[PDB]
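First up is the structure itself, then whatever we jot down about it.
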Protein chains: 2
Amino acid sequence: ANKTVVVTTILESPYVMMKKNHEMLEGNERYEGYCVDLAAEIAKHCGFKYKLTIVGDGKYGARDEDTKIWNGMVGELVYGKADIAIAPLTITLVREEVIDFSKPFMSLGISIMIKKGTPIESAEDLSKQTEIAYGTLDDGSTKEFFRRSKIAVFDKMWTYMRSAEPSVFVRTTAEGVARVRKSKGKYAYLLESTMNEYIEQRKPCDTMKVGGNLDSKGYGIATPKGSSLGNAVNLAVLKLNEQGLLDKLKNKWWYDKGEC
Amino acid sequence: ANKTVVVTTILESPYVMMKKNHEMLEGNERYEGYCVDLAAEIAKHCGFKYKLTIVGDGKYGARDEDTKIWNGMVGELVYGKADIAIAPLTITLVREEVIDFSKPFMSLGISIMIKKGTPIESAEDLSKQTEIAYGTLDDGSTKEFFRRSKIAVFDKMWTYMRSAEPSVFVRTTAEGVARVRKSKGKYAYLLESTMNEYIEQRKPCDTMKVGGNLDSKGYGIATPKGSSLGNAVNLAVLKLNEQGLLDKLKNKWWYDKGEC
Ligand SMILES: N[C@@H](CCC(=O)O)C(=O)O
Ligand SMILES: N[C@@H](CCC(=O)O)C(=O)O
Ligand SMILES: [Zn+2]
Ligand SMILES: [Zn+2]
Ligand SMILES: [Zn+2]
């Protein structure tokens, strides 16, 4: 007996955003974005009806070291609050151990965002000075990257961030960007290339991505371990990428609406 | 009862190559390359002994539209000749339907290789002229990309390539590279960015990668459908990527040894 699939996602531009006129709209129609379009495509190919829901705690997903409880979208899947996650959720080892991921629908890497004019061009540069503070998003894969990294440069950076005060970590990507823009160049933000490049093309056009990506990874559609939707979803992602649909959606939400 | 894992791979530089003194060596020690290094690591992390074997027909893998028989490394897995494939094997829908793939260990896209000086800077450029011929590897994912593309430019390119006489397709990457180098700029080769970038750093340093990639995809470690080896292999790939080993191996075989 087919039932409506509960999709957990997160408000993160340009993946999922509230339409300007969202208040006069209902259900899935309230949202727009890359992942909204992707959800529709996946549902079509897999043949299911769905309901988009914004993750309760607004987080991507990390495990509490003391209680071992998962939060964010990962947690909603782990505890059965959602049937699938369609968002810019990074495929990682610790997550793959508790939930399933489709092959990546988008490739990306950690990058550096600076306020135009900031004397910084690489991660090494950030590590060799103190005047400019830098941080990452909380409960995300970027923070985890620096925590599980043995690489000398990334180790030094983590040592700084982990004990830096005031806290250099932010609750949302939006908070990180706002901090860069109002820091007069005294704050650099570490975020995924995908978001960095998006913001770079948005007014007031005062930020820019610098240096090469620190790593190479991807986002995947996630389902609870052993879910019957996993197989179809995985094949759907491959089909969409091969048809060029994923590439079309990328341009549609990143550069076609560019305002810089 | 632990058994030696049979690994199928292909002689493709710099993934797997015969050592200069292979005749004086034995077994796995006869080979060297990115995938040889990766195979050793995957085996250590998954806890298995293995034997490297070069695919009999020297092909990646495609299903014959007549006999419906799979050839290449994919075939070796499908018919039970090998237990795992560790090579630059592209993750594609048609293949995922018959074998399993780990998450990607390398990201890449189709690209253009020209003899330096060739008046070509994009796929569109190639499609708008006829003086310069162009082709791809036969029996591979690149040829399939063009055969199935619905994008105007790529369809136009396929329409030309599939009917060009003599054949513009080649049996091995080396053959394609040699054709580019000896054609005085009258032949351009379409191949994966990974192989393009590698050749670009090899003497006589007469080739160049031009334009942006035509698509985005990845290589994955493949196992027979349902193999109990798949889970561990996938987690090993994620762990090795997160620890920076994959990036270290690409630098080692692509640039640290660059000849240009
Ligand atoms: N995509 C990340 C969140 C953003 C970040 O950590 O930079 C995740 O899935 O955790
Ligand atoms: N990596 C490709 C072979 C090379 C190519 O097609 O350009 C495959 O798995 O078929
Ligand atoms: Zn579709
Ligand atoms: Zn706690
Ligand atoms: Zn290791």
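Think of each number as a place in line: the chain as shown, counted from 1.
We read in the header that X-ray crystallography, 1.5 Å was used to get this structure.
The backbone N, Cα and C atoms fix where each Cβ goes, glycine too.
Residues annotated as L-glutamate binding site in Swiss-Prot: A:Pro88, A:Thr90, A:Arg95, A:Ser141, A:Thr142, A:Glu192. Taking a C-beta cut-off of under 8 Å and a sequence gap of six or more, A:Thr90 (L-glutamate binding site) has these contacts in its own chain: A:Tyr60, A:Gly140, A:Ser141, A:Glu192, A:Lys217, A:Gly218, A:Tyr219, A:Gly220. A:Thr90 (L-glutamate binding site) falls within a strand segment according to DSSP.
Under mutagenesis, Swiss-Prot gives A:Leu93 to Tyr (Swiss-Prot position 504) with this note: Promotes dimerization. Strongly reduced desensitization.
According to Swiss-Prot, the mutagenesis experiment A:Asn241 to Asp (Swiss-Prot position 775) carries the annotation: Increases rate of desensitization. Non-local neighbourhood of A:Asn241 (mutagenesis position): A:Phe105, A:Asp247, each in the same chain, at least six residues away, with C-beta under 8 Å from its C-beta.
Apart from the site residues A:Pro88, A:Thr90, A:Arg95, A:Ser141, A:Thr142, A:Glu192, the chain places the Cβ of A:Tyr60, A:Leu89, A:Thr92, A:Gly140, A:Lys217, A:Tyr219 no farther than 8 Å from the centroid of the site's Cβ atoms, the recorded L-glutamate location. In sequence order, the binding-site residues from A:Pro88, A:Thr90, A:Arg95, A:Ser141, A:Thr142, A:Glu192 that place a Cβ under 8 angstroms from a chain B Cβ amount to none. Pairwise Cα distances among A:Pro88, A:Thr90, A:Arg95, A:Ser141, A:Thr142, A:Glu192, the recorded L-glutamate-binding residues, top out at 18 Å.
Over all protein chains present, the Cβ of A:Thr142 (L-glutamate binding site) has 24 other Cβ atoms lying within 10 Å.
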